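Some notes on the structure that comes next.
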Amino acid sequence: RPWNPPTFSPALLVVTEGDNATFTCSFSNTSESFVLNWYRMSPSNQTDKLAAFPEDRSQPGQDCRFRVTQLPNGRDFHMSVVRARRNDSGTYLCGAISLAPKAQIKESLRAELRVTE
Amino acid sequence: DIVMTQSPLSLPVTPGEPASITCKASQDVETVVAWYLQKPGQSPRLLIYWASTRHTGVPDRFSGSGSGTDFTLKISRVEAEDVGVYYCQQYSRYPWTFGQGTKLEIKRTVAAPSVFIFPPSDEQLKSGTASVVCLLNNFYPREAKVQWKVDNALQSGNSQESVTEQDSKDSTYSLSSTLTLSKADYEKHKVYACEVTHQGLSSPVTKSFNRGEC
Amino acid sequence: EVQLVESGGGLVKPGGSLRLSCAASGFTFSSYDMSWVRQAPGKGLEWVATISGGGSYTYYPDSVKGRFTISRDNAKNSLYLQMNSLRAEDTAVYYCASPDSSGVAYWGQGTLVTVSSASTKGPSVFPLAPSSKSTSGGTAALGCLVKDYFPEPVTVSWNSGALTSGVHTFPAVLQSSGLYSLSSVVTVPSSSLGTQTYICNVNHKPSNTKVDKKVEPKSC
Ligand SMILES: *[C@@H]1O[C@H](CO[C@@H]2O[C@@H](C)[C@@H](O)[C@@H](O)[C@@H]2O)[C@@H](O[C@@H]2O[C@H](CO)[C@@H](O[C@@H]3O[C@H](CO)[C@@H](O)[C@H](O[C@H]4O[C@H](CO)[C@@H](O)[C@H](O)[C@@H]4O)[C@@H]3O)[C@H](O)[C@H]2NC(C)=O)[C@H](O)[C@H]1NC(C)=O
Ligand SMILES: *[C@@H]1O[C@H](CO)[C@@H](O)[C@H](O)[C@H]1NC(C)=O
Ligand SMILES: *[C@@H]1O[C@H](CO)[C@@H](O)[C@H](O)[C@H]1NC(C)=O
C-alpha cells in the first residue's frame, strides 16, 4: 500500500542559547515495523543521524541532548535539543524507514534552527 | 519469493589476500541487503547492513557494496578469524530470504594425510556389530578418497565417512571412514584394508590388518 | 547488552506440538520486532516468523504458514512460537531474533528441535585402541566410538578436559537405525601410551547418560 513521507514542523525555529528547541515529526504509518531517524545536515547534502525512535540498540551511550519521544497519539514524535549551543544551529529533518510490507525510506522536508546569543 | 544467489559456495583464500563474495537478487531489492558471518557452532553475526554500512564493532577490513540486484561483500585482508559461512539476505519484502551460504576456508600448503586403521574392539564384538574405522588425519585440501578392500574385494556403499571443519590452528581437515558389518559377516573374512588417495600422496596408501590378531 | 535466550526445544514425534520461548533483555521490548529464524543441521538460514512490537502484525512464509504461530507478551518481555503438526523437515536449530533497519542484528543462541520417530537412547561407547596399525611416525592415534544415540547432541572430552590439543570429534552421521553414531579421535606421542592414561568422557543429556571409557593400547 502507498504511504506519504513524514512531515517536520516547524519549518524554521529560532531560540536563544540555553533553551530547549523542539520539532514535531508526524508519520502516518501503514504497519508497525518502522523506525524514525532524526538527521542533522552537513554541507555536502549528506545525512548524519542524531537519534532515532525506537532507540538504536547497536551504538549506545549517545548524546543525551538529542532526544526523540513518541507521543501517545500514534503518529506524532518530539525531536528536541536540550540546552542548545550556538553550533547546534543548522538544517534538521526526520526520516521514516518502513520495514513492512516493503522496506523503504522516505525523508521529510528540511527545517532550520538558529541558536542566538 | 525473492531468490538470493551467492557465488561462490566455497572460497579458499590465503591469509592477507583479499576475498570477495557476490550475491544476486532475483528481483530489485534496492539496497535492503545484509551480510552475516556464522562461525562453526555459533549463531549468525551481522557484518554489513543496508548493502554498505558496517555494523557496530565490525573491523574496517569488511566492506559491502552494491544496489538494485547486484551486491558484493569484500574482505580486504583475510585473517584466520574470518573462517565460517557468509550469508547475504534481503529484507525488502516478505518472505525474507537468505543466500545458500559461502564457506570461507583458509588456503594453505598441500598436506598429505596420516592414515590410521582401527579393528573392531572386543567389547563391541561382544554385542553383535563390528565397525572398522579408518582415520585420515590432518590433510589439505579436503578432497580425499577412501577405498575399502575386504580380502581384496572392493566394497561399495557399505561405509560412512565424516569430515571435520577446517582446523583453526593448522587449517587442515580430518576424515573418518567407518565400515560397519555384522558380527557374522565380519568374522567371515580375514584381510581388511583401507586405501587412501590424496593430492599430497605419490601413490595410494593402504593400512591393513588381519582379523583376530589384535 | 541485548540478550536473547531460547527455551523449550527438544525431541518430539511427527505430528506433535512444541512451544518455544525467548526471554529478552537490554532494550524496550515492546518497541521492536521479534522473529524466529531456523537452520537445519548443516544447511542454511530460513526465516520462520516475525511479529511487530505492538503485536498486531505477524508474518509467516508458506512453508510454516498454518502450522506455526508467533506471539508475544510485552508485559513479560518474552516471545513465543507455537509449532503444531511438526514434520521431519522442521528439524532444525531455532534462533529467536530481533530485526530492525539494520537487518537481523540480534540473535539468540538457538535451541534444537528434533522431529523423529526414534526413541531417546543413550550411547554405547567403544574404544578405538592404539596399536601398530594406528601408529605413523612416532605418533599413535586412539579414540572413541560413540555409537547409536539419539537425539543430538553429545559432548566428548578427553581426560576431563585436560587433553584438547590434537582432538578431532567428527560430525555425527545418522545411521539406518535412525540413531546417531560418532567417532572422537586424538593423536599422541607413541611414548605416551604406557604412562599416560587416556579416558573418554561422553555426555548425552537427552538420556542423562554419562560414560567414561579408558582407552588402553593393544600389544600389537
Ligand atoms: C502505527 O504505529 C503506532 C506506533 O507503534 C509503536 O511504535 C513503533 C515505532 C513500533 O515500535 C511499533 O511496534 C509500536 O507498537 C501503532 O500503535 C500501537 O498499536 C498497538 C496495537 O494497536 C498498541 O499496542 C497495544 O498496547 C497496549 C498497551 O500499551 C497493550 O495492552 C496491547 O496488548 C493487547 O493486545 C495484544 C494483541 O495486539 C495481546 O497479545 C495482548 O495480550 C493484549 O491483550 C497492545 O500491545 C500500541 O500501544 C500502539 N502504540 C502507539 C504509540 O500508539 C499503530 O498501530 C500503527 N498503525 C498501523 C496502521 O500500523
Ligand atoms: C529542557 O529539557 C530537560 C530534559 O527534558 C528538562 O529537564 C528542562 O527543564 C528543559 N528546559 C526547559 C527550559 O524547558
Ligand atoms: C559545539 O561546541 C561545544 C562547546 O560548547 C563543543 O563541546 C562541541 O563539541 C561542539 N559541537 C560540534 C558538533 O562542533
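Sequence positions for chain A are given in Swiss-Prot numbering; the residues included correspond to 30-146, in order.
For this deposited structure, the header notes the method as X-ray crystallography, 2.9 Å.
Even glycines carry a Cβ here, placed using N, Cα and C.
Annotation source Swiss-Prot lists domain 'Ig-like V-type' at A:35-145.
If you take the C-beta of A:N49 (mutagenesis position) and look for same-chain residues 6 or more apart in sequence within under 8 angstroms, you find A:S109, A:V110, A:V111, A:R112, A:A113. Among the mutagenesis experiments that Swiss-Prot reports, A:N49 to A is described with the note: Decreased N-glycosylation without affecting binding to binding to nivolumab drug.
A sphere of 10 angstroms centred on the C-beta of A:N58 (mutagenesis position) encloses 15 other C-beta atoms. In the three-state DSSP assignment, the secondary structure recorded for A:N58 (mutagenesis position) is coil. Swiss-Prot lists A:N58 to A among its mutagenesis entries, and the accompanying note reads: Decreased N-glycosylation without affecting binding to binding to nivolumab drug.
As a published mutagenesis entry, A:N74 to A appears in Swiss-Prot alongside the note: Decreased N-glycosylation without affecting binding to binding to nivolumab drug. DSSP assigns A:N74 (mutagenesis position) to coil, not to a helix or a strand.
Taking a Cβ distance under 6 Å to any atom of ligand 1 as the criterion, the mutagenesis positions A:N49, A:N58, A:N74 reduce to A:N58. Secondary structure of the domain 'Ig-like V-type' (A:35-145) per DSSP, as helix, strand and coil residue counts: 3 helix, 62 strand, 46 coil. Ligand 2 lies within reach of A:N49 from the mutagenesis positions A:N49, A:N58, A:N74, judged by a C-beta closer than 6 angstroms to any of its atoms. On the backbone, the CA of A:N74 (mutagenesis position) and the CA of A:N58 (mutagenesis position) stand 26 Å apart. Within the set of mutagenesis positions A:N49, A:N58, A:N74, no residue has a CB atom less than 6 Å from any atom of ligand 3.
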